[PDB]
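Colleague: To start, I am sharing the structure in question, which I have written as structure tokens.
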There are 2 protein chains.
Amino acid sequence: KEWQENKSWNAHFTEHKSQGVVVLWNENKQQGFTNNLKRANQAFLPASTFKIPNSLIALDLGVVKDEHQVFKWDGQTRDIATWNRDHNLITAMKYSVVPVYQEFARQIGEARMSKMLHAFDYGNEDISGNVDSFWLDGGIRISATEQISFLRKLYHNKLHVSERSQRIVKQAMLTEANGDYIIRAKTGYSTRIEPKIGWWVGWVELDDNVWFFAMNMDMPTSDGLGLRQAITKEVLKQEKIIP
Amino acid sequence: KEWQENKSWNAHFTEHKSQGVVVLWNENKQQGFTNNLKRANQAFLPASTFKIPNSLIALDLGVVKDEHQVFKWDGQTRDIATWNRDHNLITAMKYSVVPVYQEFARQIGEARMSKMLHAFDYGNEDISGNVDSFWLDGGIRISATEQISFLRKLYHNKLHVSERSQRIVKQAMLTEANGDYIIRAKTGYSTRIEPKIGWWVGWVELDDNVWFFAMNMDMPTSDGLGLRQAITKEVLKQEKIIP
Ligand SMILES: O=C(O)c1cc(-c2ccncc2)cc(-c2ccncc2)c1
Ligand SMILES: O=C(O)c1cc(-c2ccncc2)cc(-c2ccncc2)c1
Ligand SMILES: [Cl-]
């Protein structure tokens, strides 16, 4: 009743000779759907999907004042051109600007970071590793279904940070909007520790329902990153959630 | 020069056998642009663009608890099908649901509505007429440049309501988002007093600037309503604000 497996969605992965999981949660009906119940519960490094809780914590502690505060480029040229510039919270989430969030994490510090992930009930709650890289190559692990549980709390302003912090992070998560739906989401790409995977987690707002989603997929090269959104959207289309 | 007139935009109205004004404001440069300085400063009924201030006031007074509160359809069949359903603040804005906002206005009441529009410096601040219809056929008037002035305060959380109220209304204004821009805006259609006009007011968020806009145009029939957005976007494209 609560979770239903739809193996027909595997066709959207084998289409591209790829492997992964899409997890959906119908908020109105309190019912979940996935192509792979086991992998839906397999826990991986969050990689840049960790920017959602990191943002919440940085805002609630005042490390980030608001979504307009500028974090200046430190002058080090990195391999991702969009990182080599000034950012605010909105553009730092849009371009997954790791070095900006590493500064947040150092200012938050290990103790507060650990306590807040416990308060959030986030994944395995384990920040072992460098305080500014554990979500990329440390001990923290989270599954797609755990991502959904966390996102539902955020959607409902039920996380143990201020309402304001939650509203700002949901603004920064804005990814796509049109007359048919709004998507608030965050991508991730885990490359430092095997298995290399891509993530996309968030939700689709409709007029009268919300569909939460979390997907990950094997990602041996960066060439396939667009499949994170494309496969998710094929599932959403199949299930008549978006046109 | 603070204000510049660009009459070449008139071609975008003439193309459609129309007349109107677009007003743009470059926030970084503090410079404004319009095709018609006179009409930019002529005042019209706000019609449904009034849902921006009405939302703010309803939220700040607690008439509306939050963006999820459901305003049940009163069961009176109206001729706009999307009005014959339950709404929250988000969908009421999206579908310009007049009867929901009329009830907001009744609960706000004349005295508080008047005081708040003065605090907002909103248009001619005149609510003469019926409290449940003055933005459709009463004495209130606002120009395109006055819409920009009000919207800039909202963007900066500088209106005399809480930050929370302003964030909620800006969420409810969300109209379009993609990798290139975000538009937050509200349409309007004034038919009860001549000249009948259409409005579109809001702003375009870019990575490193905001462009505020306010347009109105003659609208003898509802068949032309899509020109509000189409003409605005042609101006935005011409000025290399959006691709
Ligand atoms: O989520 C992404 O879309 C993405 C994330 C990263 C990244 C995130 C965190 N630590 C390192 C890299 C890198 C890239 C990328 C794009 C093109 N060519 C190479 C890499 C894309
Ligand atoms: O875009 C508009 O400005 C507009 C759109 C609708 C509408 C929304 C959804 N489905 C159909 C029409 C209704 C109205 C309206 C405003 C005031 N008095 C009556 C009608 C105006
Ligand atoms: Cl938003």
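In chain B, numbers come from Swiss-Prot; the residues present are 23-265, in order.
If you're wondering, the header gives X-ray crystallography, 1.6 Å.
Each Cβ is built from the backbone N, Cα and C atoms, and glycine gets one as well.
Take a look at what Swiss-Prot says about it:
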MUTAGEN   B:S70 to A  Does not alter thermal stability
MUTAGEN   B:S70 to G  Increases thermal stability. Abolishes hydrolysis of cephalothin and decreases catalytic efficiency about 60-fold with respect to ampicillin
ACT_SITE  B:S70  active site, acyl-ester intermediate
BINDING   B:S70, B:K73, B:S118, B:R250  beta-lactam binding site
MUTAGEN   B:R189 to A  No significant effect on catalytic efficiency with respect to ampicillin. Very little reduction in dimerization at neutral pH. Predominantly monomer at neutral pH; when associated with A-206. Slightly decreases thermal stability. Significantly decreases thermal stability; when associated with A-206
Colleague: Sequence gap of 6 or more, Cβ distance under 8 Å: name the residues on the same chain that satisfy this around B:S70 (mutagenesis position), in order along the sequence.
Modeller: B:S118, B:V120, B:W157, B:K208, B:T209, B:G210, B:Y211, B:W221
Colleague: Should we count any of the recorded positions B:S70, B:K73, B:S118, B:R189, B:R250 as near ligand 2, judged by a CB under 6 A from one of its atoms, and which?
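Modeller: B:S70, B:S118, in sequence order.
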Colleague: Round to the nearest Å and give the CA-to-CA distance linking B:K73 (beta-lactam binding site) with B:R189 (mutagenesis position).
Modeller: 15
Colleague: What's the number of neighbouring CB atoms sitting within 10 A of the CB on B:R250 (beta-lactam binding site)?
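Modeller: Result for B:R250 (beta-lactam binding site): 23 neighbouring Cβ atoms inside 10 Å.
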Colleague: Between all pairs in B:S70, B:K73, B:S118, B:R250 (listed as beta-lactam binders), what's the biggest Cα distance, rounded to the nearest Å?
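Modeller: Max Cα-Cα spread across the beta-lactam binders: 17 Å.
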Colleague: B:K73, B:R189: which of these recorded positions has the highest Cβ count within 10 Å of its own Cβ?
Modeller: B:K73
Colleague: Whose Cβ lies within 8 Å of the mean position of the Cβ atoms of B:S70, B:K73, B:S118, B:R250, the beta-lactam site, other than those residues?
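Modeller: Sorted by sequence, the hits are B:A69, B:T71, B:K208, B:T209, B:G210, B:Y211, B:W221.
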Colleague: Please report the distance from the Cα of B:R189 (mutagenesis position) to the Cα of B:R250 (beta-lactam binding site), rounded to the nearest angstrom.
Modeller: 25
Colleague: Name the recorded positions, out of B:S70, B:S118, B:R189, B:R250, that lie close to chain A, meaning a Cβ-Cβ distance under 8 Å, keeping sequence order and answering 'none' if none do.
Modeller: B:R189
Colleague: Mind giving me a neighbour count for B:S118 (beta-lactam binding site)? Other Cβ atoms within 10 Å of its Cβ, every protein chain shown.
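Modeller: So the number of other Cβ atoms within 10 Å of B:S118 (beta-lactam binding site) is 19.
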Colleague: Going by DSSP, give the three-state secondary structure for B:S118 (beta-lactam binding site).
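Modeller: B:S118 (beta-lactam binding site) sits in coil per DSSP, no helix or strand.
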Colleague: Secondary structure at B:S70 (mutagenesis position) (DSSP, helix/strand/coil)?
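Modeller: Its secondary structure by DSSP: helix.
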